[PDB]
Amino acid sequence: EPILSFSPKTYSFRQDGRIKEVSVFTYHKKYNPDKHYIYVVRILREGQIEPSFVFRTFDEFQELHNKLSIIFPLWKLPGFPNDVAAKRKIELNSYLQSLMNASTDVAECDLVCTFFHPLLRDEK
């Protein structure tokens, strides 16, 4: 039932293509609308050799986990963690690796796919 506030459509790994690799590549400082960090996510689809990159804030990671935890029992989800706060890059990366190792129902659900779908910003 829940949509992702930042996402205009629902996408499925059918249309978008399955994930071979994901990581948090780096973090990036933003000034608009206010000063904040955003995470550059590296995605390699299957049958692809050149990766692509999307931008997601920490608050956008947590909306995904909160929305997943409406659909799925908590033990089906990896733990979510609660600037030199670049430990979030490391912790978000651990979260993504674990998410890919979840049951298929979780790791290939439409919420996860949609989270990785190129947005407004992600058009370089």
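We number chain A the same way Swiss-Prot does; the residues here are 1406-1487, 1498-1539, in that order.
If you check the header, you will see the structure was determined by X-ray crystallography, 2.6 Å.
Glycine is treated like the rest: Cβ placed from N, Cα and C.
Now, the feature entries from Swiss-Prot:
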MUTAGEN   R1503 to A  Abolishes interaction with PtdIns(4,5)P2-containing membranes
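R1503 (mutagenesis position) has a Cβ environment of 18 other Cβ atoms inside 10 Å.
A gap of 10 residues interrupts the model between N1487 and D1498, whose Cα atoms are 16 Å apart.
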